[PDB]
Amino acid sequence: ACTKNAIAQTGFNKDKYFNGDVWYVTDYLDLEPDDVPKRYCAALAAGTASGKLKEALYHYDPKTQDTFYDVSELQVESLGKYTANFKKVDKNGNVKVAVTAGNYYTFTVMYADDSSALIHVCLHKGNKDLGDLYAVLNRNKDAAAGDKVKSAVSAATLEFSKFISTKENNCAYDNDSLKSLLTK
Ligand code: HEM
């Protein structure tokens, strides 16, 4: 179940966020903690490709080796709040699972600056969801969360101390695939 109407950042700068570059998940929190593993790797690229607002996703479970990529087309609900479809793809953009009625996520940018962000995601696959999922992002895969984003976590009435870090998982990412997937 998802339970939060996440509030987007006041004055969110869409073009800076959706600039074609990669964001790494450094820390995450699911309000239903059992919905996701205790160790995980995730990243995304976000940009406009031929006029279309896109995200490319990467998930990797460092214990099981489960790996998957997605390409998403985003629709705008309001500034910084989107509804995204998704198709599962290989790293080269070949479709494994097509865009499907009932497979979508909401995506809210609660805070962002040039280097860091806080997002909320509510994933739906049919009648299933993956709970309220918060993630701290950085442009640098190894950056410890700084004061701007940690304060934003507090301003969301959350506690950064309770987020799970991805930093001790030897996460390695294919940035080139994430960038090219934006076009697919
Ligand atoms: C970076 C923002 C993220 C977004 C937008 C996102 C979105 C998604 C989407 C679209 C899927 C379904 C993929 C498919 O079936 O084709 C998925 C699956 C999944 N995600 Fe995320 N995700 C993000 C980060 C994370 C993080 C940080 C975790 C933490 C463990 C996580 C855990 C999972 C798990 C466990 C699944 C598999 C769910 C299932 O089997 O039903 N995700 N995610």
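Chain A is numbered as in Swiss-Prot; shown residues: 22-205, in order.
Per deposition record, X-ray crystallography, 1.0 Å.
Backbone N, Cα and C atoms are what each Cβ position is placed from, and that goes for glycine too.
Residues or ranges marked as heme binding site in Swiss-Prot (evidence: experimental evidence): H80. Under DSSP, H80 (heme binding site) is assigned to a strand (E or B) in the three-state scheme. The Cβ of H80 (heme binding site) has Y61, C62, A63, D87, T88, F89, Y90, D91 as same-chain neighbours under 8 Å, each 6 or more residues away in sequence.
In the three-state DSSP scheme, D51 (mutagenesis position) is classed as strand. In Swiss-Prot, the entry for mutagenesis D51 to A or N states: Loss of NO-induced conformational change and strongly reduced pH dependence for NO release. Stabilization of the ferric-NO heme center and decreased nitrite disproportionation. The structure shown retains the original residue.
Over all protein chains present, the Cβ of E76 (mutagenesis position) has 23 other Cβ atoms lying within 10 Å. According to Swiss-Prot, the mutagenesis experiment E76 to Q carries the annotation: Stabilization of the ferric-NO heme center.
In the three-state DSSP scheme, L151 (mutagenesis position) is classed as strand. Under its mutagenesis entries, Swiss-Prot includes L151 to R with the note: Coordination of the heme iron center and inhibition of nitrite disproportionation.
Cα of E76 (mutagenesis position) to Cα of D51 (mutagenesis position): a span of 21 Å. Spacing of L151 (mutagenesis position) relative to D51 (mutagenesis position) is 8 Å (Cα to Cα, whole number).
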